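Below is one structure, written out as structure tokens, with a few remarks after it.
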Amino acid sequence: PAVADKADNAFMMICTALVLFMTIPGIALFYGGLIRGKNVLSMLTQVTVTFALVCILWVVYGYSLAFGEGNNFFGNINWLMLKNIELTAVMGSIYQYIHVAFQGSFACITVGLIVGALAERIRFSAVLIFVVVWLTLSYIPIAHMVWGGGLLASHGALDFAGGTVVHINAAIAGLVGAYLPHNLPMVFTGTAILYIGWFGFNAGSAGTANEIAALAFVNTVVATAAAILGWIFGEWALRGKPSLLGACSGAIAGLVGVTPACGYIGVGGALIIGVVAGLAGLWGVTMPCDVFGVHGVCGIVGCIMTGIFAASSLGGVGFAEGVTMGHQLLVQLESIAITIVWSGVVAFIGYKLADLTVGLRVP
Amino acid sequence: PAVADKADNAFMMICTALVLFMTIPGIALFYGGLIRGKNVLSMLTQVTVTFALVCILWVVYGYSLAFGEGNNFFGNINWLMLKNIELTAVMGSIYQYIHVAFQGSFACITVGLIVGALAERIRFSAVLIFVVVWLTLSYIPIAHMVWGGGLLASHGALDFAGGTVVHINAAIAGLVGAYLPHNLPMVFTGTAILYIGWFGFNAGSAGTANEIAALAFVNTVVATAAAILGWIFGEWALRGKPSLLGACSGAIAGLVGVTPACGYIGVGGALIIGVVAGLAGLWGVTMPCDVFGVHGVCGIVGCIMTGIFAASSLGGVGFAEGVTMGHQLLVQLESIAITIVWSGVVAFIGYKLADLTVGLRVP
Amino acid sequence: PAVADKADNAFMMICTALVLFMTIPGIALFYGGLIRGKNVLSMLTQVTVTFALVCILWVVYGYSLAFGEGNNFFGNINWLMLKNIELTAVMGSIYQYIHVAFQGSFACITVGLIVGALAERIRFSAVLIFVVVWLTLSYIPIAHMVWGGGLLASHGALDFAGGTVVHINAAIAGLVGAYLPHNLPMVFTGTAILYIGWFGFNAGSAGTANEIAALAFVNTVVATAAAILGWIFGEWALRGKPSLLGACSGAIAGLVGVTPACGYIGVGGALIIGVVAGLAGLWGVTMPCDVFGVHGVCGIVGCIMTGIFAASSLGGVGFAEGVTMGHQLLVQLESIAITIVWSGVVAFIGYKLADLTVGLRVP
């Protein structure tokens, strides 16, 4: 019977704290510097309260429905309040309780991304309703499909740290909501906290302190740097000079782009993905809700590029046996399409339920 | 002879840095946003200088007096400047030097809690005198009694991370002192740093990256979330709406409440303790010194509830052999009573000595 | 063949993230609170973009030239884009990829120290040119000479975490540049982030979570505290009262001073080095570019004192076999002299090349 490795337990608990740091206070500060001053306090309150709500829903039934064994779309209700999970139960090479906390931290940042941007325009009670509906019917099934042995995983979709589950998923929810900077030092500080926490997000996705965690770590450093330079170069070419917001946006573009690819590509691949993501991000915003443009565009770019750069010939770890680059690409595209439609439909349902119960627009 | 486990060494060094982060700059920013603007610089200076003083006193004689073998109340002077502690000496499953640093970080946050709140009203030299007296005669003996094999531990008191040693101890010292918000984004940032650092505080209290550290980690996430919701719900019911300060206070209430219980209870217990702590905290402040109301009330609530929720039947790790819930409860109450009187008496002595030497009230 | 230790892999990846945290956002916030308000945005942009540039240069050829085998001054070009480094290659007791990231993080903070201070006065394109020249011809060779088996290491120079490679190297580059506070809460926050990240910087320099990492950790706590008190005492004696900037400067003085010594001295040595560094730092500034006075003076003081306190008789780990204190002192002095001249010459070349190509002074 599988035994827990204390080095992996230590690494994973610290990586979980780093991911939690991305929301509290990372994302809150990022949006806090971007949105109007008069709306900052309310947004910080909404991010904090919804963060709490996600943590509770996760332990009550979220983890069980996302990671329990069930079908292609949902898990089960056998792990309600973590019932039936022995304290010494092992998942991979770490205690399952750590896996519960790590996975929960990803649900939290995904929700923080959406709430932080929409807090300005949405009624408090309406956001709570939306979070409950969307976490339960979008985040949970998509996590199950991708990381819980569901539909996408069973077709061999590659998404190391959440290009689909986190980025595209949140970007679409934010964009559906949108359809329905007073402090740049604060934006920079939030970006910096997101970047440092992202090492736990990306490297921790290996589930162990091995060579894949090391690869994801280095690729995170490289893609982020390449994206900062790509964005800044585009900014200098199009606007005549770099800007602080541009530099921070480029960092996020690279972080998002490398998210699905970090544990599968070589450093050359990380550099290319970083540059392309930084430029795509800049193109995206050119064509606080702009954040959904960066997470959306860059998440799609990253997910597609994972299907290319995972190739051995391109310095990647290699595709699964019997899988051509062409096949992996189709699988990546299908995963992206499914995430977009699934998240969009659920988000629409969430916003509509809130609007029909308490009303959407801030009173 | 006991050998050090490198995974535990790594986990404990990182947890120590996280606890140090709680003081520098966590607590300083929390108070920095709460106190009057004109007093911020002075308070930050006092927190930094007293933090330095604690670090030095700890290494010179503090660690030895708190953790050396002695009697029910004090250790000894055999580890002055860490003399006689071999570099390769092991304490538990980690090098003793790491145990020295981890334990020292708890002394630092306890003192930061007191200094941050009272800096506005106390003379610089008077706070230095108070810190010396109170750390030496209150923090050290209480740490020894609870975690150094002293009186309370010998009676089987349960206090995983310091409901008594840190929270009640500091709350009473602060309240004795009191008897004798200009920047809410800053308060939120300090709260967030305290929360992230608290994973090192709570999970690191296991002394190893095992299933107890994992349990404490998950319970920290759960109790904090439950407290945020409990406080916010009470706020909505009593005031008509949540507030950012309420959300941050609820987070601290849950963190404090779960501190003594985190490594002994089940997640159901963590949820209940979190909700009760959040509500008790709100009731407490209703009836910057208010922080002592939260740490005091919530520390007491947490310490008492540990004596209930540690029970196997309630999902806890179970009480010691031959100990009924009733017995544990009496032991918890006795530990609380002793901490309150001990800290109160020493604090009074400390403030009086400062007042008789240099004068208390800021000149 | 050497195998990777997962505990060391975990510790080193987390220490690397902590070092990265020192630059992003540590150093940026430290300078951000010190420099004029009108120059803050530009400085934050320059620190971020140059951080990205360093990350990319490091992976493309930097790591290979600094850590590959070559001669007394430079490595080689056999590790371009990390080519020829197997994903599972081990360096010491960790995967080589982690060693690449850890080493890269030191290059980043060294450059951040220089850019943050000079951003106010230098043209954007001129700083990029300077960084390329100076990282390539000063940071890389000095790192190779000290930590890559080059000239200084081959003569037994002691420099645990970079008194020469980082501190003196950057201080001289900054001073050559100089020759050619609006937000103290922000300065305090940057200092706090630098301090917490410094545990990864100092303890991670052991390359493993062993007793030397524990020693460096404790010495970091002690020297920092002793320096804060030494500076503050001098400030009280010379100016009549402590100040927040003084307390933060004292912390940095102790951190810099203990950098070369942390893994070689006893806690008594750390206390003495801390006090002397805090006082030397205060004397230095008395006689944002003042930061180069602290890193320069304190780096020299630390490097010299390592040659004294590494002695067994003084509680240190002991000098190499057959090396007297007198010999080690000469070696420390020679290493300091070489670092100063090497960095100064290259910096002058860098600034001149930029001035001849795009012009130095901000347009």
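Per Swiss-Prot, chain A residues shown: 24-203, 217-323, 333-408, in order.
The deposited model was determined using X-ray crystallography, 2.0 Å.
Every residue gets a Cβ built from N, Cα and C, even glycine.
Within the same chain, the residues at least 6 positions away from A:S241 (mutagenesis position) whose Cβ sits under 8 Å from its Cβ are A:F183, A:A184, A:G185, A:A252, A:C298, A:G299, listed in sequence order. Swiss-Prot lists A:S241 with the feature NH4(+) binding site, giving experimental evidence as the kind of evidence.
Sequence-distant contacts of A:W170 (mutagenesis position), defined by Cβ-Cβ distance under 8 angstroms and a gap of at least six in the same chain, are A:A89, A:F90, A:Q126, A:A176, A:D182, A:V188. Recorded in Swiss-Prot as a mutagenesis result, A:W170 to A carries the remark: 2.5-fold increase in transport activity with methylammonium as substrate. Shows 80% inhibition by thallium.
Look at A:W170 (mutagenesis position): DSSP puts it in a helix. One entry in Swiss-Prot concerns the mutagenesis experiment A:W170 to L. Its note says: 5-fold increase in transport activity with methylammonium as substrate.
DSSP gives A:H178 (mutagenesis position) a coil state; it is part of no helix or strand. The Cβ of A:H178 (mutagenesis position) has A:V376, A:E379, A:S380 as same-chain neighbours under 8 Å, each 6 or more residues away in sequence. Where Swiss-Prot documents A:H178 to A as a mutagenesis experiment, the accompanying text is: Abolishes the positive allosteric modulation observed for binding phosphatidylethanolamine and cardiolipin-like molecules.
While the structure shown retains the original residue, Swiss-Prot records the mutagenesis experiment A:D182 to A with this note: Impairs ammonium transport. Loss of activity with methylammonium as substrate. GlnK remains fully uridylylated and localizes to the cytoplasm during a transient increase in extracellular ammonium. For A:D182 (mutagenesis position), the Cβ neighbour count at a 10 Å cut-off comes to 29, with all displayed protein chains included.
Counting only same-chain residues at least 6 apart in sequence, those with a Cβ under 8 Å from the Cβ of A:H190 (mutagenesis position) are A:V292, A:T295, A:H340, A:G341, A:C343, A:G344, A:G347. Quoted from Swiss-Prot, the note on mutagenesis experiment A:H190 to A is: Does not prevent transport of ammonia. Loss of transport activity with methylammonium and methylamine. Shows normal GlnK-AmtB complex formation after ammonium shock. Loss of both methylamine and ammonia transport; when associated with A-340.
Under its mutagenesis annotations, Swiss-Prot gives A:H190 to T the following note: Loss of transport activity with methylammonium as substrate. Cannot form GlnK-AmtB complex after ammonium shock.
Looking at Swiss-Prot, the entry for mutagenesis of A:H190 to K says: Loss of transport activity with methylammonium as substrate.
For the mutagenesis experiment A:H190 to D, F, N or Q, the note given by Swiss-Prot reads: Loss of transport activity with methylammonium as substrate. Shows normal GlnK-AmtB complex formation after ammonium shock.
Taking the Cβ of A:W234 (mutagenesis position) as centre and 10 Å as the limit, one finds 29 other Cβ atoms among all the protein chains shown. DSSP classifies A:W234 (mutagenesis position) as helix under the three-state reduction. Looking at Swiss-Prot, you'll find the mutagenesis A:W234 to F noted as follows: Retains 80% of transport activity with methylammonium as substrate.
Quoted from Swiss-Prot, the note on the mutagenesis of A:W234 to A is: Loss of transport activity with methylammonium as substrate.
For the published mutagenesis A:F237 to A, H, L, Q, S or W, Swiss-Prot gives the following note: Loss of transport activity with methylammonium as substrate. Within 10 Å of the Cβ of A:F237 (mutagenesis position) there are 27 other Cβ atoms, across all protein chains.
In Swiss-Prot, a mutagenesis experiment is listed as A:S241 to A, annotated with the note 4-fold increase in transport activity with methylammonium as substrate. Shows 80% inhibition by thallium. Secondary structure from DSSP puts A:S241 (mutagenesis position) in a helix.
According to Swiss-Prot, the mutagenesis experiment A:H340 to A carries the annotation: Does not prevent transport of ammonia. Loss of transport activity with methylammonium and methylamine. Shows normal GlnK-AmtB complex formation after ammonium shock. Loss of both methylamine and ammonia transport; when associated with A-190.
For A:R406 to A, Swiss-Prot lists a mutagenesis experiment annotated as follows: Almost loss of activity. Following the DSSP three-state reduction, the secondary structure of A:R406 (mutagenesis position) is strand. Long-range neighbours of A:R406 (mutagenesis position) (same chain, six or more residues apart, CB within less than 8 Å of its CB): A:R144, A:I145, A:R146.
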Taking the Cα atoms of A:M323 and A:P333 on either side of the 9-residue gap, the separation in angstrom is 15
One would quote the Cα-Cα distance in Å spanning the 13-residue unmodelled segment from A:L203 to A:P217, in whole numbers, as 23
Per DSSP (helix/strand/coil reduction), A:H340 (mutagenesis position) sits in helix
Around the Cβ of A:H340 (mutagenesis position), other Cβ atoms found within 10 Å total 31
